[PDB]
Amino acid sequence: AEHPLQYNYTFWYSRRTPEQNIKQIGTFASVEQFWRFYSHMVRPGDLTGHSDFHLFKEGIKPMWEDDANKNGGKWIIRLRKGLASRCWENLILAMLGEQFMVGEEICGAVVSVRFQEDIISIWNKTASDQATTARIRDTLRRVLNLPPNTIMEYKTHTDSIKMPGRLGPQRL
Amino acid sequence: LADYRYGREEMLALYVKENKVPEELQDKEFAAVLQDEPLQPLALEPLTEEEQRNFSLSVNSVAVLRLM
């Protein structure tokens, strides 16, 4: 008999314009159903162009507008090339294995393949829950065996929105 | 603690080579994602001596290091 997961999770894929697809692949409820998907998915390190894998609990959409994310945030580590695949694996094994210890605060994880770097992130539900964000931080270090003095960033989703006075740099 | 928990090792011991591909991945939209022959977890394949150097000293990208 299969070993259930505390939550059902859903894989999503997206390929940016070189147009966020964010089409969902499938959903799984056990460790065995997970390996059936992941074993037949290309490693993020081998993806060409600007692609993303999203692994979120069933019911949470990989977007800040979702009810579980609009008040949330994500820890972010920007990696050199050649490491995302193993980190991505360790990250999701910890998430699915309930190794983070923050109740229902986790929402999902993302690995984003880019030109000269890769970004992996883990999202949580409420950004003001410092107890939760700090605990997720330390767990990230341990599960990914980050060397000392690694750079990480926590961003609140609301602060990533572009709006008048906060449009960022733009052409003229 | 959560009701259902699995350490890293237990998660791996539950991997089983299975040539069956889920239908969801045979979708045409995921051609670039489809891996026909099953791949074992990267945790079981040893790191290359280059993979070791990076993971032990600095993993951050040039881009982020430029913002310090």
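Shown for chain A, in order and in Swiss-Prot numbering: 52-69, 79-232.
According to its header, the structure was obtained by X-ray crystallography, 2.9 Å.
Just so you know, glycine gets a Cβ as well, placed from its N, Cα and C.
Feature list (source: Swiss-Prot):
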MUTAGEN   A:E125 to A  Ability to bind capped mRNA reduced to less than 10% of wild-type
MUTAGEN   A:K130 to R  Does not affect ubiquitination by ARIH1; when associated with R-121; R-134 and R-222
MUTAGEN   A:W135 to A  Unable to bind capped mRNA
MUTAGEN   A:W183 to A  Ability to bind capped mRNA reduced to less than 10% of wild-type
MUTAGEN   A:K222 to R  Does not affect ubiquitination by ARIH1; when associated with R-121; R-130 and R-134
Entries of A:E125, A:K130, A:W135, A:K222 which, being mutagenesis positions, have CA atoms within 10 angstroms of A:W183 (mutagenesis position): A:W135
Structural state of A:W135 (mutagenesis position), classified by DSSP into three states: strand
Site of maximum Cβ density within 10 Å, from mutagenesis positions A:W135, A:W183: A:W183
Rounded distance in angstrom between the Cα atoms of A:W135 (mutagenesis position) and A:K222 (mutagenesis position): 20
DSSP three-state assignment (helix, strand or coil) for A:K222 (mutagenesis position): coil
Integer Å distance between the CA atoms belonging to A:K222 (mutagenesis position) and A:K130 (mutagenesis position): 15
Whole-number Å value for how far A:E125 (mutagenesis position) lies from A:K222 (mutagenesis position) (Cα to Cα): 14
Among A:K130, A:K222, which are mutagenesis positions, the residue with the most C-beta atoms within 10 angstroms of its C-beta: A:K130
